[PDB]
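First up is the structure itself, then whatever we jot down about it.
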Amino acid sequence: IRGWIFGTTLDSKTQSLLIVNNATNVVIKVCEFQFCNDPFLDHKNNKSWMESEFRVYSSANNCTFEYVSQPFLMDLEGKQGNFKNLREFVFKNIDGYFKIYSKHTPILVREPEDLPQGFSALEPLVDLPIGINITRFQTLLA
Amino acid sequence: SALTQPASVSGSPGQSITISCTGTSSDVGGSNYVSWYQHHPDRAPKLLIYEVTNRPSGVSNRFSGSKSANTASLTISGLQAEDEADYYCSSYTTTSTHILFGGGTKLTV
Amino acid sequence: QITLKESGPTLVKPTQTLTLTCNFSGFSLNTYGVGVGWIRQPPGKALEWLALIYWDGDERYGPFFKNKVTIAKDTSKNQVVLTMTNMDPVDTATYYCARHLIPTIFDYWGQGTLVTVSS
Amino acid sequence: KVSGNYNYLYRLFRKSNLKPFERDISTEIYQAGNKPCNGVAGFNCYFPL
Ligand SMILES: *[C@@H]1O[C@H](CO)[C@@H](O)[C@H](O)[C@H]1NC(C)=O
Ligand SMILES: *[C@@H]1O[C@H](CO)[C@@H](O)[C@H](O)[C@H]1NC(C)=O
């Protein structure tokens, strides 16, 4: 997984949210974004994990909000097996405000699938006050 | 146009004298924006009234104005040799942005 | 401080067209809320409003002279150009270019130029 | 302005009342009647603003 980009009309005439988590930035940008049918970032030589085609939003109209924050604890390169790490997020929408809660647990003892039966909490990551309707967003892994 | 103004007014120096510009209430509308300019010969006119009984910076307190039902009256106190000029009325209108006032020349002796 | 200056030919043949310029110096016309207009006064009679243009490229002409006059602005050289057509001996007049505001209709007037029609 | 100002816009037609604190705007064509509407507006098609 890389980052979540989302608007409403996919044409850079209506404002939209840009969340990018490539290597060290976490950039949040409220600006119009022209979206596509199939914007892709993972595709790279089919074996090399790179954010190829970083530019999936072609154009913009008027940018208002900008916020920079630290990245998370991920791994490097691409390989299959021994999926120790677990992440869990919850996204909520209250009166325009958009709140995200996150939790990351490493070295999960249980096998693939086999949802862990251990109690866990979620600390408040961040709220963002955009003030639009949200029923259409999608993650863009790389 | 449809707007008029008496041209000549006479008086005596040291006293007060008034002139008026008159038209139709419908064309000028409810909102007045009465304005008055002065023009002595051989250089461009300037503004002496821009709002109802109002005068901008560079004041001459002898000036006065008053907006009646369909007229705007300009009154001068303590006349001196500078009155012998032509004074123009100017008000916003509805159907067009016209004023088209003849202006008022002043006489004294 | 602002000076309004008028420039153009004084004698014009009636079949020929007329051009006039006003080289305002002392305000940036691009400021939001300020316009500039043209007023003519034929000798022997009252004045006569011609047209006016706004800061943001909005143009208002006289009710009769829409085709006769055309206006344009150049804030780089701080000038305004006006074109008048098929003029008449009655149209001969003294012309002024003037700053325009909403509360104060017209505040500062240029000195003006005489225009007469003959051969 | 003396000649009037026309650069200000306001929405008239929407399919439903919007939730509090909505900012985004869409300039797509609106159809009042049940007749399908595309391209240009007209009968039963009113411009949203
Ligand atoms: C994160 O974004 C900043 C801002 O554009 C950029 O300078 C930086 O290189 C990015 N980090 C990457 C590409 O790893
Ligand atoms: C890797 O991807 C780049 C960009 O898509 C492409 O130019 C290059 O030919 C690819 N190389 C291989 C070996 O697939």
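All chain D residue numbers match Swiss-Prot; in order, they span 444-492.
Looking at the header, which is where the method is noted, we find electron microscopy, 3.5 Å.
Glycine is no exception: its Cβ is also placed from the backbone N, Cα and C atoms.
The secondary structure of D:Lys444 (variant position), as reduced to three states from DSSP, is coil rather than helix or strand. What Swiss-Prot notes for the natural variant D:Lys444 to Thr is this: In strain: Omicron/BQ.1.1.
Among the natural variants in Swiss-Prot is D:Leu452 to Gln, noted as: In strain: Omicron/BA.2.12.1. With a 10 A radius on its CB, D:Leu452 (variant position) counts 10 other CB atoms from all the protein chains.
For D:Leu452 to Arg, Swiss-Prot lists a natural variant annotated as follows: In strain: Delta/B.1.617.2, Epsilon/B.1.427/B.1.429, Kappa/B.1.617.1, Lambda/C.37, 19B/501Y, Omicron/BA.4, Omicron/BA.5, Omicron/BQ.1.1; Contributes to cellular immunity evasion and increases infectivity. Under the DSSP three-state reduction, D:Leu452 (variant position) is assigned to coil, being neither helix nor strand.
In sequence order, D:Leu492 are the residues of the chain that are 6 or more apart from D:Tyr453 (mutagenesis position) and have a CB within less than 8 Å of its CB. Here the residue is the original one, but Swiss-Prot notes a mutagenesis experiment at this spot, D:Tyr453 to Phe: Decreased HLA binding to NF9 epitope. Increased binding affinity to human ACE2.
For the natural variant D:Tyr453 to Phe, the note given in Swiss-Prot is In strain: B.1.1.298.
What Swiss-Prot notes for the natural variant D:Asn460 to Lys is this: In strain: Omicron/BA.2.75, Omicron/BQ.1.1, Omicron/XBB.1.5, Omicron/EG.5.1. In the three-state DSSP assignment, the secondary structure recorded for D:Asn460 (variant position) is coil. Shown in sequence order, the list is empty: the chain has no residue 6+ apart in sequence with a C-beta less than 8 angstroms from the C-beta of D:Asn460 (variant position).
Experimental mutagenesis at this site is recorded by Swiss-Prot as D:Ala475 to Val, annotated: Increased resistance to neutralizing antibodies. According to DSSP, D:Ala475 (mutagenesis position) is assigned to coil rather than to any helix or strand. Its Cβ taken as reference, D:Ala475 (mutagenesis position) is surrounded by 12 other Cβ atoms within 10 Å in the chains shown.
Residues near D:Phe486 (variant position) in space but far in sequence (CB under 8 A, at least 6 apart, same chain), listed by position: D:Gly476, D:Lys478. In three-state terms derived from DSSP, D:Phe486 (variant position) belongs to neither a helical nor a strand segment and is classed as coil. Among the natural variants that Swiss-Prot reports, D:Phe486 to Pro is described with the note: In strain: Omicron/XBB.1.5, Omicron/EG.5.1.
Note: D:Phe490 (mutagenesis position) has non-local neighbours D:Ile472, D:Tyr473, D:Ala484, i.e. same-chain residues 6+ apart with C-beta under 8 A of its own C-beta. Quoted from Swiss-Prot, the note attached to the mutagenesis of D:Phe490 to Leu states: Increased resistance to neutralizing antibodies and human covalescent sera neutralization.
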Nearest-integer angstrom distance between the alpha carbons (Cα) of D:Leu452 (variant position) and D:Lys444 (variant position): 16
Other CB atoms, at most 10 A from the CB of D:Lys444 (variant position): 13
Recorded positions, contacting chain C; criterion Cβ under 8 Å; candidates D:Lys444, D:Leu452, D:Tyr453, D:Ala475, D:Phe486, D:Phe490: D:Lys444
